[PDB]
Amino acid sequence: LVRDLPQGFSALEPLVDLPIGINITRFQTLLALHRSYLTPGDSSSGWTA
Amino acid sequence: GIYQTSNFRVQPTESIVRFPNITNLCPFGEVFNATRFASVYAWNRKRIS
Ligand SMILES: *[C@@H]1O[C@H](CO)[C@@H](O)[C@H](O)[C@H]1NC(C)=O
């Protein structure tokens, strides 16, 4: 809708409860890089996000 | 006059239950078969809910 996130009406649905037997103190996210096919004369490596 | 006496209550003469039939497809056979576990020192937490 017009608002990106403040307005909404639903609920979050649980799926499965799982254990993790190790101490956790830090978290980090990942990302995916699409390989870019460049001309041989460029001689460089590039990615598109 | 009216005198109140011991209350009248009918006990249920039946007790029969209808349980689920298939659902989760053999809780112990998908990963442990009938009886097959790991070594002693591997006290892995494996609970099925
Ligand atoms: C699972 O156990 C049964 C008997 O308990 C036997 O067929 C075998 O050990 C296991 N099944 C398979 C397909 O290996």
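Numbering of chain A is taken from Swiss-Prot, so the residues present carry the numbers 212-260, in order.
Quick check of the header: electron microscopy, 3.7 Å.
Just so it is clear, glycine is given a Cβ too, placed from its N, Cα and C backbone atoms.
Over in Swiss-Prot, the protein carries these features:
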MUTAGEN   A:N234 to Q  Increased resistance to neutralizing antibodies
VARIANT   A:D215 to G  In strain: Beta/B.1.351
VARIANT   A:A222 to V  In strain: 20A.EU1
VARIANT   A:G252 to V  In strain: Omicron/XBB.1.5, Omicron/EG.5.1
VARIANT   A:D253 to G  In strain: Iota/B.1.526
VARIANT   A:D253 to N  In strain: Lambda/C.37
VARIANT   A:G257 to S  In strain: Omicron/BA.2.75
Alpha-carbon distance [A:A222 (variant position); A:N234 (mutagenesis position)] in Å: 29
Among A:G252, A:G257 [variant positions], residue with fewest other Cβ within 10 Å: A:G252
Whole-number Å value for how far A:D215 (variant position) lies from A:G252 (variant position) (Cα to Cα): 43
CB contacts for A:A222 (variant position) [other CB atoms within 10 A, all chains]: 5
Cβ neighbour count (within 10 Å, all chains shown) around A:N234 (mutagenesis position): 5
